[PDB]
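Colleague: I'd like to ask some things about the structure below.
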Amino acid sequence: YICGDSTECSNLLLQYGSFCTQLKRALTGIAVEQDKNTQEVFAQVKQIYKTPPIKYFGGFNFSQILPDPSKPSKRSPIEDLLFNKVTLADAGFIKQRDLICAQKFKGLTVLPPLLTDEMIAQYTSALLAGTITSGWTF
Amino acid sequence: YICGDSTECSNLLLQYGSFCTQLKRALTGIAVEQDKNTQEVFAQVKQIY
Amino acid sequence: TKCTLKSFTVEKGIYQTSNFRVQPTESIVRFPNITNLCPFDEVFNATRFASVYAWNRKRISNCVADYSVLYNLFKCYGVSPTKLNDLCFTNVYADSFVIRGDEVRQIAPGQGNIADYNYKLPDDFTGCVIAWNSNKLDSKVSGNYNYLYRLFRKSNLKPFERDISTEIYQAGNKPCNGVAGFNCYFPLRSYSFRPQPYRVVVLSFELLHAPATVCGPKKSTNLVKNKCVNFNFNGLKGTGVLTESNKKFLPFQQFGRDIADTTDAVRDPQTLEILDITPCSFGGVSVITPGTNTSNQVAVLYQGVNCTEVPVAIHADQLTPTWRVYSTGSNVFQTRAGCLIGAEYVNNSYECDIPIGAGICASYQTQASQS
Amino acid sequence: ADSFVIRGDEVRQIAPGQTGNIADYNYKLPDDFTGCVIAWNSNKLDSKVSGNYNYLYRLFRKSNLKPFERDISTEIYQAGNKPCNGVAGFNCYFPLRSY
Amino acid sequence: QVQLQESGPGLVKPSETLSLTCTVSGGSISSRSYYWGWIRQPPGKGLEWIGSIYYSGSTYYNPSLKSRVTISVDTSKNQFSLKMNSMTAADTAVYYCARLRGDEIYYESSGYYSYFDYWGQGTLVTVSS
Amino acid sequence: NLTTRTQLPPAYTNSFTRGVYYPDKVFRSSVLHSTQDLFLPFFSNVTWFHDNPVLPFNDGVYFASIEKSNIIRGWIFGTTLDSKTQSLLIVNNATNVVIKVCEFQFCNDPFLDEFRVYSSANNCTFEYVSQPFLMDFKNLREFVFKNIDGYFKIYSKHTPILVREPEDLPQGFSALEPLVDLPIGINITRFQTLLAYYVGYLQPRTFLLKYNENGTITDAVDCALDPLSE
Amino acid sequence: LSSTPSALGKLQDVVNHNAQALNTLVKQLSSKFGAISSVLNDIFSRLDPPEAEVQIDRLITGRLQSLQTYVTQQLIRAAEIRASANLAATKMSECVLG
Amino acid sequence: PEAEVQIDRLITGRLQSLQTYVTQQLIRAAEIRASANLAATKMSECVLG
Amino acid sequence: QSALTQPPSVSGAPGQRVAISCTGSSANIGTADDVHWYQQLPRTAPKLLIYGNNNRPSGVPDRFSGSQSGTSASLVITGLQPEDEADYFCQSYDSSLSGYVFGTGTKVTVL
């Protein structure tokens, strides 16, 4: 970001020294903090609960919040609607006219989260299955 | 604040880029945030009783 | 990891230690295939010259300059004289003239003679000049009857603006037409030297160019594509891969620019195709260790790269294709967090021990040996 | 305290990053130089109409100078692309000059 | 009275050295300060452009002739040379020297169009033999 | 030849969203570019003539002509129009264009019928005879004449229109592609034409230009024009 | 949620603030900070090291200030997102688990 | 060539003063945001019930 | 880059109108600029016959001209002469490549 990476400009950043390492430490702490935030919110259970195969709950229809197995995302219709209403601009993937993610060439990369969308959906599914089949007891 | 009342600084502050745009968006976000704070604290009734 | 943490013992976890970068392998330069040479004999040596107040232009265009022959006859502006020899442009504007000993520093981008009144050298001057002292060779009293000096006019002129009118000009309180008075003077007087004209050769170098016709004496090489190379397209230095753009350049356009103030694409000077300036692949380096109390075996995560853009063949990396001074590892696996080298991927799911990214975690488990 | 005798046209050319008769051909000052360069007029000791042929300099070089490097040679420099073939001709010079 | 004389040999093997010269017959029109080009036409085929030069430099080339061979103008002798060195098998053709249009004086302009007005007789070269 | 004609009072008209050219040679695409350059102000007063009055050149002139056929055949540029300073002459003579920078000596009312534009052309220093700039009251021609230090930049566009004949310089947008880049080192402060007629003057303003996928400008916004545009 | 596109605005503001901070950091790279050029390669190819050094020192101090500003805003926004995530985990435990 | 050398200095100092002010206002705005969230929670849980 | 579609031949009965055409892309002809038609008699140099989408050079007669409008350019020849039995070519200036593209040719045959 500071120097053009085809040059001896990098030989004068040693004159400042401990500054870039301080940003790399700080942004690493921010990234680990975001993964910790996702882990604290969604990993509230130690067991992945499932609904029974007969989805009858006394007349209460949970099909719009339970995951839809007929779709490859394994998400509810509401969750499939929520991911479509957010114009997401991350670049947490290996795959390389140009878009906004041509800012990677200036040294600005995006790290992918520790929990993928499928694992967060499975945590949500476990929480829903627990709170439907067991109340507050789980 | 930086140059003044009529000091010609369009050749001066424009050399540093969009920095005061960052200050203006930040202070605007702060102002909207306090209006949201007052709105969340006091406007919790749907009707004036 | 030890030198980053400043410790001889490393705790268990993943540590960001350095940055993975790729060396340029071929050092290429691309100039138009010209075989001409600059006739510097017409440049350095001549017998008659134009005046100090109305000088002319003997433009040496489309002639490949060499600056090692400069001292066969100095002050230099814009570019330091050690590196005019690698610049590339289209035309050379000659701006040569004659001077006086009290005018050796008055025709300049900075510092005050007749050139400020009748024909001027620009302040935004991007050329290099030659200071030749010719009293000891051309020994005479009057330089020429067309070489004259003056002190002031009523107004200064622009650079390369010509006005050589022989009339009294007024800086006083009244207009004058052939009338002497307060600041009504005609100070145009001819030179009379004492122990002898002096001469300056000026070669102005232009900007805002067409595709370049003149270059330095550097020999151009072949064009290398799809590899990280150190390139030079008509003075534009850099490092990156050179892929085909598929961009709709107009024929007068030589460079394409991205969001930032840099060049995204460049036209090749010889085969006239359009090449993308894409810097070669990079990423952060994360070192995965179980702790030096447990083991010295580590696994390395190269963040955000493919497994084809990374040194995999560790036995052939002493030729240094990468900025990484070493290359270790046995097993290579592709993760959305990056290409992971050193850890063997298994299909059994365990609790996360050392996080990597995108659902993949690393651990130091028994498989029977430890790995 | 390195000392030598130059011409008066290039007093200020004992400096890094300079081109000139003594700057790029015979003597070079380093970029990390700490110290001073002292020059004085020697007309009370060396005022001669003709040249002092014990104090000379080269006008041409084949390879670029190093800081604090001596370079003594009696070779004939070739300036043009045509080979000189021993005898100096057009764009081939004996580099050593004098006051 | 504008005529363009052309010269050049007509039979080489592949990987041989040849050159076409185009001279002005003596007319002041299409003599010195004009844009120039060469046109290649295979026998039994139509016209197709190969070479063009604009003032001193600014040369535009056909995609077949992009780096294939160079072109030159000696303005003083009214000589328009197109080199022909080591040609491929598809260059057996009739070649035409041609002026575009446009007189220009003392400078280097910038026009965004092109022409061909006066044409030489055409010289046949054979390379597939 | 000097010939007597009839003088008329001028008219005024609207400019709408018309008068935007390409500011630079760098090919930008699919972006929104903020530029600070010479432009015609939006919704300005463009002077409208039906004679050939001598008009100033206030640092770049937008010119437009709506006509059925070839009537306005060229332009005249200079500081003074006698044999004292150099001047520029552009004539679209039927099958060619002749562009001369000379000293010149014009009459009072130059026009095309025959050729009575001037009388002498001493010391010609630039000449250019080429494809005529004029192309195809249905015809509309737009030009921008921009005199930068060293260069005279002419930008052009040709459009078949079908609108009302008076007071109806049509709304819409059309970017003005560059036509010619004359390397003339002359001062230009005043211009004249050779025989609808529209002259607007450029001013240094800040524009937002929309570059599409083909590199062609399809929208231009002026912040100075309106707060919403700002 | 389908009829109102601004229902998910609290997440879209996070995405837009991150992308807008990165785009501001990219447009901020196209600035001179009082130097003669924002391109390092131009200053190295036109100026000698005693003057190219102070020009690039001006540019490098500009990029240092830009990066420190970006990381300060990221720390402040990370504190805000941490507070929101602690509230979300508290709401998960007290609304979903009971 | 000495004027804007000094003007760059003084602009840089005043711009750093503004950056310090905006950073501390953001930190204080986060503190007031936490206090206002606590006040809204206390209003909902103490006043409304 | 070129996209030049041109008929190979057309009936050339003398004293009768013959209309020929070539159509390219919207980058060289569709800019309404710099399209030329050339006449080539056999064993004869292909002289410039008409330029500027309709503009006639010196020596070229009347009733024999061009009618370009947009992407398609066309020549009208009213009253074909026995000396007009030749091959007609197009040439247009493109901005993406400036490859100076030519047509295949319309060889008129009299009958």
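All positions are counted from 1 along the displayed chain.
Header lists the method as electron microscopy, 3.6 Å.
Positions of Cβ are set from backbone N, Cα and C atoms, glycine also.
Annotation of the natural variant F:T3 to R (Swiss-Prot position 19) in Swiss-Prot: In strain: Delta/B.1.617.2, Omicron/BA.2, Omicron/BA.2.12.1, Omicron/BA.2.75, Omicron/BA.4, Omicron/BA.5. F:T4 to N (Swiss-Prot position 20) appears in Swiss-Prot as a natural variant; the accompanying note says: In strain: Gamma/P.1. Here the residue is the original one, while Swiss-Prot reports the natural variant F:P10 to S (Swiss-Prot position 26) with the comment In strain: Gamma/P.1. Under its natural variant annotations, Swiss-Prot gives F:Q36 to H (Swiss-Prot position 52) the following note: In strain: Omicron/EG.5.1. Record note (Swiss-Prot) on the mutagenesis of F:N92 to Q (Swiss-Prot position 121): Partial loss of biliverdin affinity. F:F115 to L (Swiss-Prot position 157) appears in Swiss-Prot as a natural variant; the accompanying note says: In strain: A23.1, Omicron/BA.2.75. Here Swiss-Prot describes F:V163 to E (Swiss-Prot position 213) as a natural variant; the accompanying note says: In strain: Omicron/XBB.1.5, Omicron/EG.5.1. Here the residue is the original one, while Swiss-Prot reports the natural variant F:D168 to G (Swiss-Prot position 215) with the comment In strain: Beta/B.1.351. Under mutagenesis, Swiss-Prot gives F:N187 to Q (Swiss-Prot position 234) with this note: Increased resistance to neutralizing antibodies.
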Colleague: Out of F:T3, F:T4, F:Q36, F:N187, which of the recorded positions has the smallest number of neighbouring Cβ atoms within 10 Å?
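Modeller: Candidates: the recorded positions F:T3, F:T4, F:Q36, F:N187. Fewest Cβ atoms within 10 Å: F:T4.
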Colleague: What is the Cβ neighbour count of F:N92 (mutagenesis position) at a 10 Å cut-off, with all protein chains included?
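Modeller: By my count, 21.
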Colleague: Using F:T4 (variant position) as the reference point, find which of the variant positions F:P10, F:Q36, F:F115 has the shortest Cα-to-Cα distance to it.
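Modeller: Result: the closest of the variant positions to F:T4 (variant position) is F:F115.
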Colleague: Using C-alpha atoms, which one of the recorded positions F:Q36, F:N92, F:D168, F:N187 comes nearest to F:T3 (variant position)?
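Modeller: Sorting the recorded positions by distance from F:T3 (variant position), the top entry is F:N92.
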Colleague: So of all those recorded positions, F:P10, F:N92, F:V163, which one's Cα sits nearest to F:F115 (variant position)?
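Modeller: For F:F115 (variant position), the spatially nearest of the recorded positions is F:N92.
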Colleague: Test of understanding: give the count of other CB atoms lying within 10 angstroms of the CB of F:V163 (variant position).
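Modeller: Within a 10 Å radius of the Cβ of F:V163 (variant position) lie 14 other Cβ atoms.
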Colleague: Show which residues of the chain containing F:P10 (variant position), separated from it by at least 6 in sequence, have their CB under 8 Å from its CB.
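Modeller: Listed in sequence order: F:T47, F:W48, F:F49, F:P53.
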Colleague: Nearest to F:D168 (variant position) by Cα distance: which of the recorded positions F:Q36, F:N92, F:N187 is it?
Modeller: F:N92
Colleague: Whole-number Å only: compute the distance from the Cα of F:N92 (mutagenesis position) to the Cα of F:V163 (variant position).
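Modeller: On Cα coordinates alone, these residues lie 26 Å apart.
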Colleague: Could you state the CA-to-CA distance between F:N187 (mutagenesis position) and F:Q36 (variant position) to the nearest Å?
Modeller: 23
Colleague: Using a 10 Å radius around its CB, how many other CB atoms surround F:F115 (variant position)?
Modeller: 12
Colleague: Through the lens of DSSP with three states only, how would you label F:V163 (variant position)?
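Modeller: The residue in question, F:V163 (variant position), is coil (DSSP, three-state).
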Colleague: What's the number of neighbouring CB atoms sitting within 10 A of the CB on F:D168 (variant position)?
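Modeller: There are 14 of them.
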Colleague: Quick one: Cα separation, F:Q36 (variant position) versus F:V163 (variant position), in Å?
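Modeller: It is 33 Å, counting Cα to Cα.
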Colleague: If H, G and I count as helix, E and B as strand, and all else as coil, what does DSSP give for F:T4 (variant position)?
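Modeller: Assignment for F:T4 (variant position) reads coil.
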Colleague: Using DSSP reduced to three states, classify F:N187 (mutagenesis position) as helix, strand or coil.
Modeller: coil
